[PDB]
Amino acid sequence: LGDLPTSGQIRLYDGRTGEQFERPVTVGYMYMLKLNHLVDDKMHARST
Amino acid sequence: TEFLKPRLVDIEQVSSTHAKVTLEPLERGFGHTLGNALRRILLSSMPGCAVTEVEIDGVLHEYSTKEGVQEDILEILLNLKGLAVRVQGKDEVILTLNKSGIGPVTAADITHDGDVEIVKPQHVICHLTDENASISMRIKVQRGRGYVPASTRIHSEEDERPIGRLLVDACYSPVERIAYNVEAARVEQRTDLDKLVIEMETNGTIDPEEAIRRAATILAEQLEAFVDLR
Amino acid sequence: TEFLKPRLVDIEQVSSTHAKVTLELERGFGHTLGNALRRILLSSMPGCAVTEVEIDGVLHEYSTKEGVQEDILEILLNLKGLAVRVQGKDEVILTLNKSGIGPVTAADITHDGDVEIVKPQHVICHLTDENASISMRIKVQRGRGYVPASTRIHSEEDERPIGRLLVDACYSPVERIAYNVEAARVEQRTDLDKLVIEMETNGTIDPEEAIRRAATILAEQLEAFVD
Amino acid sequence: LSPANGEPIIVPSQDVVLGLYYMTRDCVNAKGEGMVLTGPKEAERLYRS
Amino acid sequence: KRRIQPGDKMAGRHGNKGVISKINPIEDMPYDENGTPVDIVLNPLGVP
Amino acid sequence: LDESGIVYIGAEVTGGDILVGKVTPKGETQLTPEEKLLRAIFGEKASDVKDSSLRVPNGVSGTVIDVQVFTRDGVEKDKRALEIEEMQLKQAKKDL
């Protein structure tokens, strides 16, 4: 219905060189979360 | 030797923000090289104008509200971050806005300036919901390139700022999407040629031909070091 | 409108055919320059190369001769690796004549005036019998890049003379080109690039001249838009 | 080397193994089959182009 | 305000978690035929 | 700092900045004669109070968005708490 491939895989190109990747790559949308483990609160150092 | 040099041929203009360009004479293999180089340069180094500072009457910090305004100060700053402005003749200008009554506050309400053009007048900034509500802003617009976070501009400073001046992250680049394609040319003398078609997506404020020429100039200026004796 | 300018701080010169060049760059420009330079150096450099050969008594690549230990496939492989620079026309035919016992070198090819041989130590065949001998007609055209023999035999719609042997043509004087992008810093500007290029070429030219030729080709290709 | 058994402790895994395995596979009717090359440098030059 | 940086933890709803390792420039990301790039690249090796 | 010794609302602060000013009695002290002579030469006087202000901890930045002042019933309120309670009374007055 959305005019999209039925396999869920498309062709991609390398941004740094423009060359095509040799095999199709699964591309889509997934829901991502940011957890309460921040490196701002975990980095620590002590001299004296 | 037998190198048919490219030349800008046709520039279609699909919309105010969508355009296509073509370079017809290309030897075998040059199309992809120039397409990739131009795509990277266009996506990386185009100049533009963006909002960097906002001052609102009776507002001390961005984590606050205003009576008669449906949006928070943070949402207003985010809306102002997406304002497209074209400035000619100077690298810094200060705009002013004043509005009253019940209704939306769009980019058309900004006070007219001689050498400042607003590309999209329908860009909604905020909404007023009270008959006695009023707003007044002083918006500072600069020119630059790249992405400069405000948390980095605070570091590069030697004089204090007064309370009430709100900093905004600047996204100077006016180009969102770049796509290029290589197709065979129609030169009857040489049937081994091809043409390069470049598709551009912008927010206005930039001419496609000028962008292409600036990218080519940057690439040539970079190659000047390789060309020389060392 | 102002950008950082590179400078060839180091040019490590290892041999007459191998060198390393480093440039110490705006963020993302190292790949942009390196990929373009590599593509131009590979698929666009012009030169002269052996393209075909005629051997008496040899009908096709499956045939077998006598008096030489190397098979004709080895002879074609050695011919493909011969580097020749020509000052003059676009097509020269060379002759080779050697009889007896010993290794026939490139110097045994008759000195055909303008045509020059850069490596007289190249080996073409080995002579094992005094009675047997080899006589061949080697032709050298001019062109750019690399052209496989498969597309040429597919492009030979006209009649092929009997006994014609096609050898792959390596016009470009490049053997190996590779580039690497590293990280560089100046006065706490961290997100900067340092480009390193490894270059290998046959004795036709020096690596620096090839790099300059590629850069000049690209710059002249871009001359129609630079304002 | 591992001090318990003497075997090497640094072993490539995951992406490196997959990359090398895909590098060193063969196909029956791949493009460019049948050529004779002067050396690995010519093979790399052919692949990159 | 805290912005994302290498060392922060991200995760999905299927038990797939990871640490951000690099912020990539937009021109270095893989892109499709129409030129629109991808936002996040994940290792397919984890799934099987 | 304001006239009451409290940082303004909306100020941008970093590590080491003073938020609330406070002083404490210090009492007797012992000083070496050389340092005492240096102090006398420089002309600065001796004080009976010691700084005990509330400072921003190191590694912490941010913007001041709210200040709360609590006072004892017997103690009389200062100006800034008065302003806060006027704001609260204004909100209640509008609601009614």
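Numbers in chain C track Swiss-Prot; the residues on display, in order, are 6-29, 31-233.
For all residues, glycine too, the Cβ spot is worked out from N, Cα and C.
Quick look at what Swiss-Prot lists:
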- C:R45 to C: In rpoA112; temperature-sensitive, blocks RNA polymerase assembly (MUTAGEN)
- C:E165 to K: 5-fold decrease in CRP-class II promoter-dependent transcription (MUTAGEN)
- C:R191 to C: In rpoA101; temperature-sensitive (MUTAGEN)
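Known features from Swiss-Prot, placed on the structure.
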residue: C:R45; record: mutagenesis position; Cβ within 10 Å: 23
residue: C:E165; record: mutagenesis position; Cβ within 10 Å: 6
residue: C:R191; record: mutagenesis position; Cβ within 10 Å: 11
Mapped DSSP class for C:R191 (mutagenesis position), helix or strand or coil: strand
Between C:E165 (mutagenesis position) and C:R45 (mutagenesis position), the C-alpha gap once rounded to whole angstrom: 35
Distance [Cα-Cα, Å, rounded] between C:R191 (mutagenesis position) and C:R45 (mutagenesis position): 28
